[PDB]
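Student: Handing you a structure now.
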Number of protein chains: 2
Amino acid sequence: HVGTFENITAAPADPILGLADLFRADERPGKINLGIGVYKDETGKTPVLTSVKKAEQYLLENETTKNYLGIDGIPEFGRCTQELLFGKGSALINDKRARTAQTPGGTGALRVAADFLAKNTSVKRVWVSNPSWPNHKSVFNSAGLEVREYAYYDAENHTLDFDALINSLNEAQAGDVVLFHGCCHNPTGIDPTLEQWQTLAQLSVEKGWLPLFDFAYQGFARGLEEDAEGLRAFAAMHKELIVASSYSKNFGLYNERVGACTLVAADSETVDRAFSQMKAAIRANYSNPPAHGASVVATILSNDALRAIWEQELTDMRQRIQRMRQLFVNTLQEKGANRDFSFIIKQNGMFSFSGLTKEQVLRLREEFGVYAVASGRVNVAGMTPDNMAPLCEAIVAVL
Amino acid sequence: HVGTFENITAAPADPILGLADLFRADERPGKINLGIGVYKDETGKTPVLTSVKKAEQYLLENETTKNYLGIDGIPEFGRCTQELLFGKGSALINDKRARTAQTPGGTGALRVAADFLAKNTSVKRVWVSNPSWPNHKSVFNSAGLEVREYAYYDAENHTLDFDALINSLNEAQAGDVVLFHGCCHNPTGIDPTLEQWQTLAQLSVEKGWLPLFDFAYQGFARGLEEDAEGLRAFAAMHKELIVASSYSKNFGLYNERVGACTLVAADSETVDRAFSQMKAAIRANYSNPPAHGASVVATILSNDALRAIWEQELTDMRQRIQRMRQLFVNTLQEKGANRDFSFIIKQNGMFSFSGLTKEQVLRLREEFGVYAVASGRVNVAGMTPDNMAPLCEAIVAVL
Ligand SMILES: Cc1ncc(COP(=O)(O)O)c(C=O)c1O
Ligand SMILES: *Cc1c(COP(=O)(O)O)cnc(C)c1O
């Protein structure tokens, strides 16, 4: 008989991860990796947060069983997640209009929403920004959903092309899903202003879109509450929406897969009905979520002492990134750059388009050991005082 | 605009988890839970294994980062998993014919395999035993695969109907997937004999099936090596096969979601080619797997001192279940059951069909607070010397 795997086509190379393999292979000393997708501290390390170590020691001393969690995970983890997203006194919580499922990471939350929508609604189309996180298309496609793109990035002024965004979403029908990055847009770091959020919220209601928010970087732009203003503007006007949030970055719990899918409906009776089908899609996927990572988050957010520690560690991460953004611009200037890189200061989060062509990105990698994604995206959190000067010297040399 | 979630139908109750929710709510003090497949010790607790607590202490004091694992997880975890499945000096291992991905539990391993098959091959049908774990149909249906049933259990004699098995499977065409329980068949507890396994291994290669092994209870029938004989018979004869395994139960790591999906192809080139697509299906699902549980398992299996403790803890779990099976049969006769329950002694694992009708199972729950699955499956590992007498008095009362 002929094998079942005989004529399987090899999968293409992942953009972000395909670079990590080429970097680890590079035997040259001093190589710099700006294609990473995680945070690094002043010494180039991705440490475990102090609040997390404390929480983990408490769990080691007090856990008496590893018995299964419910399909939707730790209840306290859900309550605290909804407070972070909507605010302590949100009407969505008091009206019992939101239900939250603990998921393996923000990716798991997007996949659960995709499976839920594909199997239980007439949704057939998801609209994603161009550019966006490359994995968005894979997740919704995995459920058989068509993914269309809407305009976003003005590569001339390094700003949000709001006029083209509206025009490109003209063909988005009622009942279509429109995906928004809550804050720190990946990869451009360009976020709508509060006024622009409100315009989109109003337009979303008139057009009949189902908004889906991807919230992976709460606390990395301006602050916890500030970074949720855009979502809460939608929450105030919409009867229904979906939020896929992640704690991978703002708790440094990347490999513990800590995320949440939050479902909002018109009333308590409708969200409970819908949520039962979301739990069914989780049951047929991974059954129930991993406990350790979410227990840490729940312990920290429910303990005032630990939460004060965590919030300061998040501030330390946010402030270091802004300093590197400023130091990056000043050092490029110091090293003789004629191109204006001021837009870097105006962008939020770990990522920004350097504006380098693929040809310049290629020269950095093979000629200077500086590794960036082919799109020109660079992780500002991968920059340190020790590597800033070599990095900038390389960039200037290819401009 | 009408809502997208307005016309969603509530999901039905899970045959296993819907029962567990009822048990937690029951206020009667003498209630007994024989439903969910979770181990209980002599005191009715589900403790953390001592080896696990020690491994978790090591991790707490030596982990320096939570950085993402690779899509396929911890390497040593994958290596140790293949040794348990195939043996120390397996030809599959030395020939580099096997690839293993760490997955969120055994369920996650099933969904990953299903997603991988539905999107990269011509597989349309999956053959699952009748009866089987209820979630099997849900996992493969959600990936878009049709599920056909083949005969297995002889309800009159309480044994394996090996004739009806071979007959119903003659309708399975080449390229179809046939799911086998590696050991401790859920829910019957009847496993094929080594002679019957070898008969199925030979019939499989002839008809061109794609074997899929669900291995959730390795070490609970007779032993680690002994429980892999059936699989290792297929492995020494097949060019391709898939093994979804779980560490939820033999490590008591339920809520940390520790499993593996192992892919076997004809040669190292085909397996790496197919595995690249499996890693793609994982990326579009949960991205990468949770570390804590798998790290514990790898720490234990790689340290001879810890492993020695774990192997003894697993032996005690296996033996206690066997003692409860004997005690269960002896006590039923003591309490006046008359019917012969000797077949329970010949069944392996946690689960056994009590032979009770759905109506008797219903009476046990409403009238006596004894909670079993509607199929009559009872968890022997939930029986203790303290709850054996009330449990058996209730069963005799409904006979
Ligand atoms: C036969 C079978 N397959 C798969 C599973 C799922 O195991 P896990 O909890 O690790 O997802 C179980 C759990 O009971 C099982 O009995
Ligand atoms: C990182 C990221 C995710 C996924 O986060 P995980 O918790 O690692 O799964 C989703 N969306 C965006 C925009 C991200 O940057």
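Indices start at 1 and increase along the chain as displayed.
The header says X-ray crystallography, 2.1 Å.
Each residue, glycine too, has its Cβ placed from N, Cα and C.
Annotations for this protein, taken from Swiss-Prot, read as follows:
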type	residues	note
BINDING	A:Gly37, A:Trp133, A:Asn186, A:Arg377	L-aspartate binding site
MUTAGEN	A:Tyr68 to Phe or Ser (Swiss-Prot position 65)	Slight changes in activity
MUTAGEN	A:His136 to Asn (Swiss-Prot position 133)	Decreases to 60% in maximum rate of the overall reactions in both directions
MUTAGEN	A:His136 to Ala (Swiss-Prot position 133)	Slight increase in maximum velocity of the overall transamination reaction between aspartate and 2-oxoglutarate
MUTAGEN	A:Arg283 to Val (Swiss-Prot position 280)	Reduces first-order rate constant over 25000-fold
MUTAGEN	A:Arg377 to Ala (Swiss-Prot position 374)	Reduces first-order rate constant about 10000-fold
MUTAGEN	A:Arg377 to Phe or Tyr (Swiss-Prot position 374)	Second-order rate constants are reduced by >5 orders of magnitude
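How about a rundown of where these features are and what they're close to?
Tutor: Non-local contacts of A:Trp133 (L-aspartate binding site) by the CB criterion (under 8 A, 6+ apart in sequence, same chain) comprise A:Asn186, A:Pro187, A:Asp214. Under the three-state DSSP scheme, A:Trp133 (L-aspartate binding site) falls in the coil class.
Cβ contacts within 10 Å of A:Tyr68 (mutagenesis position), excluding its own Cβ and spanning all protein chains shown: 21. Under DSSP, A:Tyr68 (mutagenesis position) is assigned to coil, being neither helix nor strand in the three-state scheme.
Remark: A:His136 (mutagenesis position) has A:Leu110, A:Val128, A:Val147, A:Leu179, A:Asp214 as non-local neighbours, by Cβ distance under 8 Å and separation of at least 6 in sequence.
DSSP classifies A:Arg283 (mutagenesis position) as helix under the three-state reduction.
Reduced to three states, the DSSP call for A:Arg377 (mutagenesis position) is strand. Within the same chain, the residues at least 6 positions away from A:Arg377 (mutagenesis position) whose Cβ sits under 8 Å from its Cβ are A:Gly35, A:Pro187, A:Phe351, A:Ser352, A:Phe353, A:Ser354, listed in sequence order.
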Student: Relative to the mean position of the Cβ atoms of A:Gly37, A:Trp133, A:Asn186, A:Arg377, the recorded L-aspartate site, which additional same-chain residues have Cβ within 8 Å?
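Tutor: Neighbours found: A:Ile16, A:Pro134, A:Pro187, A:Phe351.
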Student: Quick one: Cα separation, A:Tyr68 (mutagenesis position) versus A:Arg283 (mutagenesis position), in Å?
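Tutor: Their Cα atoms are separated by 12 Å.
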Student: With DSSP assignments reduced to helix, strand and coil, which class does A:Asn186 (L-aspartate binding site) get?
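Tutor: The three-state answer is coil.
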Student: Running a distance check here. Ligand 2 versus the mutagenesis positions A:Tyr68, A:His136, A:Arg283, A:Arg377: which have CB less than 6 Å from one of its atoms?
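Tutor: Going through A:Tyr68, A:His136, A:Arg283, A:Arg377 in sequence order, none turns out to be close to ligand 2.
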Student: My list of recorded positions is A:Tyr68, A:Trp133, A:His136, A:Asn186, A:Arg283, A:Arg377; which of them have a Cβ under 8 Å from any chain B Cβ, in sequence order?
Tutor: A:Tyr68, A:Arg283
